[PDB]
Structures are given as structure tokens and as C-alpha cells.
Amino acid sequence: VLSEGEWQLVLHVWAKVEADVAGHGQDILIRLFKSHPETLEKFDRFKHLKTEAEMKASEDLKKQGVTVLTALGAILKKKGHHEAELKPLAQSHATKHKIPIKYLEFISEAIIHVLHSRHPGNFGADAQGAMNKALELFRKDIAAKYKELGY
């Protein structure tokens, strides 16, 4: 459970991500794909991308980035009450996309990395801890649905 003050830190920084959702999505996905190239392999739509410059140039990548960040934004603003948001995301990612829970840890590290680059003054260690906690809650709840489904 996050405190209200921890939720506030999380949503203050997220309100800023929301000023340039596409730009954040690019940075986060490039970071993910470069740090963890196995993750790129899950996306038939992106597996032709072989350089950072190709990734930066992809309009569809930027579009998909907005998709993921939008779904995340919606979850975070539930401040833990995200059952309705997670159940379809858990089903498709476990059963259709085949995304290990570990990959959700990887994208969480990428989000934190980028948030830290772009919003130092609104993402000190306190807000980093709160964001960590929120992302772990999301993972924990997803993992429980994976285990139900036998993934």
C-alpha cells in the first residue's frame, strides 16, 4: 500500500510525463529495447528495427509508446484500485503476447531511468521510491493473475 503522500509524488511526476507522452514513450521503449534486446523480439511490429536511429525514426514506435504510457497513466491514477484495468492486460500479456513478469520489471526500470532524465526536480529519491512502489504493486497484482492462469 502506498501512502497518500507517495501517490501524490507519483502523480505529480506523471502529470509532467503527460506534457509530452510521445517523447517519453520513445525514450522509454528505446531504453527497454537497448537494455534488454530479448524484449524487442516479442514485437513482430518492431523486430525489423536494428539501430537506435531506426527506432527513433519509427512513427509506429512513437504511436505504440503513447498507447502503453496511456494505459499506465490510467492505472496509476486509480491509486491501487486497478482491478478493472489489470484483468484484460494480464490475460493478453500472459496468454497472447507471452510477456514474462521479468519484462514488466525491465520496462519499470526504463520508466524510472527516463523519468529521472527528464524531471530531475520533480523526481528526486523520494518520488523515485514512490514510483518504484507503484510499479511493484502493478507487477505484484499482474503476477497473481499470471499464477492463476498458470504462467
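Going by Swiss-Prot, the residues shown for chain A are 2-152, listed in order.
Recorded method for this deposit: X-ray crystallography, 1.9 Å.
Each Cβ is built from the backbone N, Cα and C atoms, and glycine gets one as well.
Around the Cβ of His94 (heme b binding site), the number of neighbouring Cβ atoms within 10 Å comes to 21. The DSSP secondary structure for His94 (heme b binding site) is helix. Residues annotated as heme b binding site in Swiss-Prot, with experimental evidence given as evidence: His94.
Within the same chain, no residue at least 6 positions away in sequence has its Cβ under 8 Å from that of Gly122 (variant position). Among the natural variants in Swiss-Prot is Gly122 to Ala, noted as: In metmyoglobin.
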